[PDB]
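Peer 1: Here it is, the structure in full.
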Amino acid sequence: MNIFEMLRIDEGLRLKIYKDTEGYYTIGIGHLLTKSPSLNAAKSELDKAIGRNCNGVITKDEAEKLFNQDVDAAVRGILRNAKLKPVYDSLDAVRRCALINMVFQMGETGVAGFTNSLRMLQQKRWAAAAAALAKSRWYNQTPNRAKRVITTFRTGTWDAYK
Ligand SMILES: [Cl-]
Ligand SMILES: [Cl-]
Ligand SMILES: [Cl-]
């Protein structure tokens, strides 16, 4: 199991525009297009990203290209982040995937605000970290996903995805 497989399970693959779980226009494997309510903006956002006139529909290969860039963007953001780096450096390989998962989903800034959870993870207080993470809007909005990520952090294994 790896990060890509891990995220493909959590996000799915959709080749046509879509509203995410919060109104948002998205496509591919969790590629946020826009927070604006304009299909039009999303539609335009899609074209600028693919580089072509997509008319709100993309191909697998295209969705995969976008996914490759997003994961890279996620890892590099963590590594540039004064808040996230130390946490990341301190973790084993599995749990690191979990951190990447979260950043992909909510942005650097979003994850950076899980102060307490972050401190706990750095201290290797797994169980405590899992409880803090659970008390979030994230958990209540996308509970099943959230739980897969939290178990991953708690256990250090890929069980939740097996
Ligand atoms: Cl927290
Ligand atoms: Cl809460
Ligand atoms: Cl979910």
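Easy rule for this one: first residue shown is 1, then count along the chain.
For all residues, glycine too, the Cβ spot is worked out from N, Cα and C.
Dumping what Swiss-Prot says about this protein:
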MUTAGEN   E11 to Q  Complete loss of activity
ACT_SITE  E11  active site, proton donor/acceptor
ACT_SITE  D20  active site, proton donor/acceptor
MUTAGEN   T26 to H  Facilitates transglycosylation more effectively than hydrolysis; covalently bound substrate
MUTAGEN   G30 to F  Almost complete loss of enzymatic activity. The enzyme is destabilized by 1.5 kcal/mol
MUTAGEN   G30 to A  Almost complete loss of enzymatic activity
MUTAGEN   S117 to F  10-fold decrease in enzymatic activity
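In the displayed structure, how are the listed features positioned relative to their neighbours?
Peer 2: Around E11 (mutagenesis position), taking its Cβ as the centre, 20 other Cβ atoms fall within 10 Å, counting all chains.
The DSSP secondary structure for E11 (mutagenesis position) is helix.
For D20 (active site, proton donor/acceptor), the count of additional Cβ atoms within 10 Å of its Cβ stands at 16 [all protein chains shown].
Cβ neighbours of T26 (mutagenesis position) (same chain, under 8 Å, six or more residues apart in sequence): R14, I17, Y18, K19, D20, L32, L33.
Residues near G30 (mutagenesis position) in space but far in sequence (CB under 8 A, at least 6 apart, same chain), listed by position: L7, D10, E11, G12, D20, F67, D70, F104, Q105.
In this structure, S117 (mutagenesis position) is part of a helix by DSSP.
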Peer 1: Within the set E11, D20, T26, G30, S117, which recorded positions show a CB-to-ligand 1 distance under 6 A?
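Peer 2: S117, by Cβ distance under 6 Å.
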Peer 1: Can you tell me how many other Cβ atoms are located within 10 Å of the Cβ belonging to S117 (mutagenesis position)?
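Peer 2: Summing over all protein chains shown, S117 (mutagenesis position) has 24 other Cβ atoms within 10 Å.
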